[PDB]
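Undergrad: If you scroll down you'll find the structure; I have some questions about it.
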Amino acid sequence: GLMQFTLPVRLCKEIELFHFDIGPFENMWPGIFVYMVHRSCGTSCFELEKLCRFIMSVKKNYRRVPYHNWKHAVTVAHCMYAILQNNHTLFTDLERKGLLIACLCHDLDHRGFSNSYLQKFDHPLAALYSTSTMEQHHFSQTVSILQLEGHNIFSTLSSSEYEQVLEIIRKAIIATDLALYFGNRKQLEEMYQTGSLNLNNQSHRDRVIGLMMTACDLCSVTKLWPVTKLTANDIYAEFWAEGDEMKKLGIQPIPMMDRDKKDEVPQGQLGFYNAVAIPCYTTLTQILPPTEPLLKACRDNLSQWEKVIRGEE
Ligand SMILES: O=C(Nc1ccn2nc(-c3ccccc3)nc2c1)c1cc(Cl)nc(NC2CC2)c1
Ligand SMILES: [Mg+2]
Ligand SMILES: [Zn+2]
């Protein structure tokens, strides 16, 4: 009860910033997550013993893939932590509990392959879940781990509070399906601009949490340039492996996933910043002004990719 997690001074200060990098010491990531839960939620939100057992079972159920791994889980949870800490009064007690857990769990048991690849491969998960294939799997893995003995971090919640938090987690994880992001953001844009956005409307909160989930999930593009640049290598290592597997099925992959088209990566990153990233952090900044640093960092990185094209690096 009186046992606080504390970080070294540089981490204690920089963990509060949006652009924080959790570092290469894997053994410190559990403690970093617990630190964030304790400051974001409270030392009373979760039984430390159950939380620690939950975190380590979640770690175990992330795979050794180049990008969609345990480091991505904690990175996305830290971005959520930064959003929640900069928007103290906007979120309920259940939302703060659910969302850090949702982020830690959002890519559970990811194989490094897109929903498209599972569908073209005819993977069993594609017959079980026709849309948002991997995201419904991630939620399924989350419920499975929550039901392991001594793993129920929500056991002190009432029957209906428990159902509400698992519903927050489900919607939050489904929302990380980038196919659903485009329509979610357009609706939020219209709602904010016609002035109809209402944070007491549950369907409206859902949409806003969805966009936060997209923002945290994409947060590699909101880091300092050396982090963003080196993370891109991991992202494309997965894409190119999927491109290879598409070629094994007798299907020319999209250029994004073709390792023969590495030269077109800088222009491909521009498209992504302009079509996905900037629009995402812009609408997020309109709804939640204190998330402006994410939009600023994203714009800085767009400018760095422009410099790559111009041969200035
Ligand atoms: O970089 C990312 N996305 C993109 C999107 C479109 N294109 N198009 C190209 C391209 C087009 C022509 C020639 C060469 C390359 N490259 C990309 C990269 C990215 C970043 C983060 Cl942070 N997350 C995710 N997440 C999803 C994986 C689930 C994805
Ligand atoms: Mg995912
Ligand atoms: Zn993710």
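Numbers in chain A track Swiss-Prot; the residues on display, in order, are 724-1036.
Even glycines carry a Cβ here, placed using N, Cα and C.
If you look up Swiss-Prot, you'll see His791 marked as active site, proton donor. If you look up Swiss-Prot, you'll see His791, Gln992 marked as 3',5'-cyclic GMP binding site. The divalent metal cation 1 binding site annotation in Swiss-Prot covers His795, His829, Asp830, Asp940. In Swiss-Prot, a published mutagenesis experiment is listed as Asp830 to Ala, annotated Loss of activity and of zinc binding. For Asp830 to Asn, Swiss-Prot lists a mutagenesis experiment annotated as follows: Reduces activity 1000-fold. The divalent metal cation 2 binding site annotation in Swiss-Prot covers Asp830, and the record cites experimental evidence as its basis.
Where in this structure would I find these features, and how exposed are they?
TA: For the recorded site, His791 (active site, proton donor), the DSSP three-state label reads coil. For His791 (active site, proton donor), other Cβ atoms within 10 Å of its Cβ number 22.
Taking all protein chains in view, 23 other C-beta atoms sit within 10 angstroms of the C-beta of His795 (divalent metal cation 1 binding site).
Cβ-based neighbour count (10 Å, all protein chains) for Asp830 (mutagenesis position) stands at 25.
Mapped onto three states, the DSSP output places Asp830 (mutagenesis position) in coil.
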Undergrad: For the recorded divalent metal cation 1 site, enumerate neighbouring residues of the same chain (Cβ within 8 Å of the Cβ centroid of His795, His829, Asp830, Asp940, site residues themselves excluded), in sequence order.
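TA: Other same-chain residues with Cβ inside the cutoff are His791, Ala796, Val799, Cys826, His833, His861, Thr899, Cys939.
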Undergrad: Give me the Cα-Cα distance between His829 (divalent metal cation 1 binding site) and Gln992 (3',5'-cyclic GMP binding site), rounded to a whole Å.
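TA: For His829 (divalent metal cation 1 binding site) versus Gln992 (3',5'-cyclic GMP binding site), the Cα atoms are 23 Å apart.
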Undergrad: For a quick check of understanding: among the binding-site residues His829, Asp940, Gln992, which residue's Cβ has the most other Cβ atoms within 10 Å?
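TA: The residue with the most neighbouring Cβ atoms within 10 Å is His829.
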Undergrad: Find the one among the recorded positions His791, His795, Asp830, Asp940 whose C-alpha lies closest to that of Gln992 (3',5'-cyclic GMP binding site).
TA: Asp940
Undergrad: Roughly how many Å lie between the Cα atoms of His795 (divalent metal cation 1 binding site) and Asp830 (mutagenesis position), rounded to a whole value?
TA: 8
Undergrad: Tell me the Cα distance separating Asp940 (divalent metal cation 1 binding site) from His791 (active site, proton donor), rounded to the nearest angstrom.
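TA: Here the two Cα atoms are 10 Å apart.
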